[PDB]
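**Student:** Here's a structure for you.
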Amino acid sequence: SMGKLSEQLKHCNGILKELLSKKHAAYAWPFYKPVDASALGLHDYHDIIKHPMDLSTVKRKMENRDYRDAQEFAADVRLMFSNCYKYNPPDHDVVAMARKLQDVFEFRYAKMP
Ligand SMILES: COC(=O)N1CCS[C@H](c2cccs2)CC1
């Protein structure tokens, strides 16, 4: 009863499915679920990152029709990557992973009809 996604949002939904797919798992896995700061001992994470975001939250928002347009979806995906660049030193392995997954995202987002 949620309504058909617009053409641009269908493209966004396809990108999201790709980001979650097995073929990108080697670098996408840190982004699948909310950072569990407690479990990882990152007791400063929520002081530094005011707006956490991750792919499972983006998926829930897409399914719930929270995104009004492609720009709102893109801003959330980019917020997730920016959080990673903000919290971690630039030479961290997770930053390299973020950069790889963000390239997948940005190159396909640039193909939106
Ligand atoms: C998007 O995930 C993050 O930014 N995290 C914060 C610290 S790096 C940690 C990792 C350690 C080793 C590889 S991934 C994942 C959680």
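Here, residue 1 is simply the first one shown, and the rest follow in order.
Header entry for method reads X-ray crystallography, 1.3 Å.
Cβ atoms are placed via backbone N, Cα and C, with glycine included.
Residues annotated as domain 'Bromo 2' in Swiss-Prot: 3-112. Here the residue is the original one, but Swiss-Prot notes a mutagenesis experiment at this spot, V35 to A (Swiss-Prot position 376): Abolished binding to histone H4 acetylated at 'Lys-12' (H4K12ac). While the structure shown retains the original residue, Swiss-Prot records the mutagenesis experiment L40 to A (Swiss-Prot position 381) with this note: Reduced binding to histone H4 acetylated at 'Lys-12' (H4K12ac). As a published mutagenesis entry, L42 to A (Swiss-Prot position 383) appears in Swiss-Prot alongside the note: Reduced binding to histone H4 acetylated at 'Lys-12' (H4K12ac). Quoted from Swiss-Prot, the note on mutagenesis experiment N88 to A (Swiss-Prot position 429) is: Abolished binding to histone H4 acetylated at 'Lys-12' (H4K12ac).
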**Student:** Between the Cα atoms of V35 (mutagenesis position) and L42 (mutagenesis position), find the distance and write it as a whole number of Å.
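**Tutor:** Their Cα atoms are separated by 9 Å.
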**Student:** Calculate the distance in Å between the alpha carbons (Cα) of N88 (mutagenesis position) and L42 (mutagenesis position), and round it to a whole number.
**Tutor:** 11
**Student:** Taking 10 A as the limit, how many CB atoms besides its own sit near the CB of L40 (mutagenesis position)?
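**Tutor:** So the Cβ neighbour count for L40 (mutagenesis position) comes to 9.
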**Student:** Counting Cβ neighbours within 10 Å across all chains shown, tell me which of the mutagenesis positions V35, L42 comes out on top.
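**Tutor:** Counting every other Cβ within 10 Å of each candidate, the maximum falls on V35.
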**Student:** Just give the helix, strand and coil counts over the domain 'Bromo 2' (3-112), going by DSSP.
**Tutor:** 71 helix, 0 strand, 39 coil
**Student:** Enter the number of other CB atoms within 10 angstroms of the CB of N88 (mutagenesis position).
**Tutor:** 16
